[PDB]
Amino acid sequence: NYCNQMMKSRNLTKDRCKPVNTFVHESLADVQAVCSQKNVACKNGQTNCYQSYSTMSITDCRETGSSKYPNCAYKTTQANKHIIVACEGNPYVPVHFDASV
Amino acid sequence: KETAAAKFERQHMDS
């Protein structure tokens, strides 16, 4: 399972099981470019979030119900959707994944 | 050690 492997490799579930996570299959520069696109509000209310003009290839990783450390289990869902990231810093780059419309 | 931007990259990027 792609999710069970990438979450492990990326050290996301080596010392615990993370409920959800999304992996973007686009170039890093292309994703970093989102910090200058459509500005929108973040889930929390703050407004340093941005939505992509286009849809991007992504894989959603969702833990199953029976999952428990040390045996985390994930449901893999591939899709193409707009991403919403919160930016910060200089250069202005993404630091959090807010959602995917 | 690992910055907020580096964390994002390790956790979400997979070109």
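Using the numbering of Swiss-Prot, the residues shown for chain A are 50-150, in order.
Cβ from N, Cα, C; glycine included.
Record features, source Swiss-Prot:
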| type | residues | note |
| --- | --- | --- |
| ACT_SITE | A:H145 | active site, proton donor |
| MUTAGEN | A:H145 to A | Loss of activity |
Conformational class of A:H145 (mutagenesis position) under the three-state DSSP mapping: strand
C-beta crowding around A:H145 (mutagenesis position), within 10 angstroms: 19
